[PDB]
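Here's the structure, in structure tokens; my notes come after.
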Amino acid sequence: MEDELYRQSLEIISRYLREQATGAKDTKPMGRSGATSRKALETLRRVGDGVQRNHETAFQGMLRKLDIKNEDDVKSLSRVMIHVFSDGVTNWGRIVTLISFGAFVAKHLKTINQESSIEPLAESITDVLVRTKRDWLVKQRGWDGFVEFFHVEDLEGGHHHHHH
Ligand SMILES: O=C(NS(=O)(=O)Cc1ccccc1)c1ccc2c(c1)N(CC1CCC1)C[C@H](c1ccc(Cl)cc1Cl)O2
């Protein structure tokens, strides 16, 4: 599961869960390798946000039902996403509906001002995505492949590291 590429994987989804819960789209490329993480946060401003208005009728069917208000309502979902991925589609655009589901669950966790429940929500997506793509994200570089399949808002090109 974990790799040196995982410092560029989890840093896309833990930062976009905070784009919709706290407004933070990031301005400083992320820990270790993170120039691809900056490029992917630019892209999710349109491709992630467009799915918060196309599939959010199904997100409320799993957030009024689950009423996610703890880290225990999130760590129980790390079994579920094994069966949602498998191949996950190699266009990477089908994974965006789980990333924008997680960003709307993170917004319901900021209605009660929690944040230690949104750290395991990024892992319930991404640590389980690199369980089912334990060599396929490593081979395809699927986080750059996500930016190359859209590029709709990465016209700034991301990159140029700051802080860590
Ligand atoms: O690749 C996907 N594709 S998509 O979502 O864009 C397919 C779709 C098509 C039409 C309408 C809504 C989604 C995709 C991504 C994420 C998903 C799912 C599919 N499913 C099936 C979806 C069709 C019914 C919802 C649900 C799954 C999930 C989330 C949370 C919990 Cl508690 C349980 C489950 Cl099972 O998350």
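Going from the start of the chain as shown, residues are counted 1 onward.
This deposition comes from solution NMR.
Cβ atoms here come from the backbone N, Cα and C positions, even for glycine.
For the published mutagenesis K25 to R (Swiss-Prot position 194), Swiss-Prot gives the following note: Reduced ubiquitination. The secondary structure of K25 (mutagenesis position), as reduced to three states from DSSP, is coil rather than helix or strand.
Swiss-Prot documents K28 to R (Swiss-Prot position 197) as a published mutagenesis change and attaches the note Reduced ubiquitination. Take the CB of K28 (mutagenesis position) and look out to 10 A: across all protein chains shown you find 12 other CB atoms.
For the published mutagenesis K39 to R (Swiss-Prot position 208), Swiss-Prot gives the following note: No effect on ubiquitination. Taking Cβ-Cβ distances under 8 Å and a sequence separation of 6 or more, the neighbours of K39 (mutagenesis position) in its chain are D144, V147, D154, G157, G158, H159.
Taking Cβ-Cβ distances under 8 Å and a sequence gap of 6 or more within the same chain, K65 (mutagenesis position) has no neighbours at all. The note that Swiss-Prot attaches to the published mutagenesis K65 to R (Swiss-Prot position 234) is: No effect on ubiquitination.
When secondary structure is read from DSSP and collapsed to three states, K65 (mutagenesis position) falls in the coil class.
Within the same chain, the residues at least 6 positions away from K25 (mutagenesis position) whose Cβ sits under 8 Å from its Cβ are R15, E19, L41, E42, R45, listed in sequence order.
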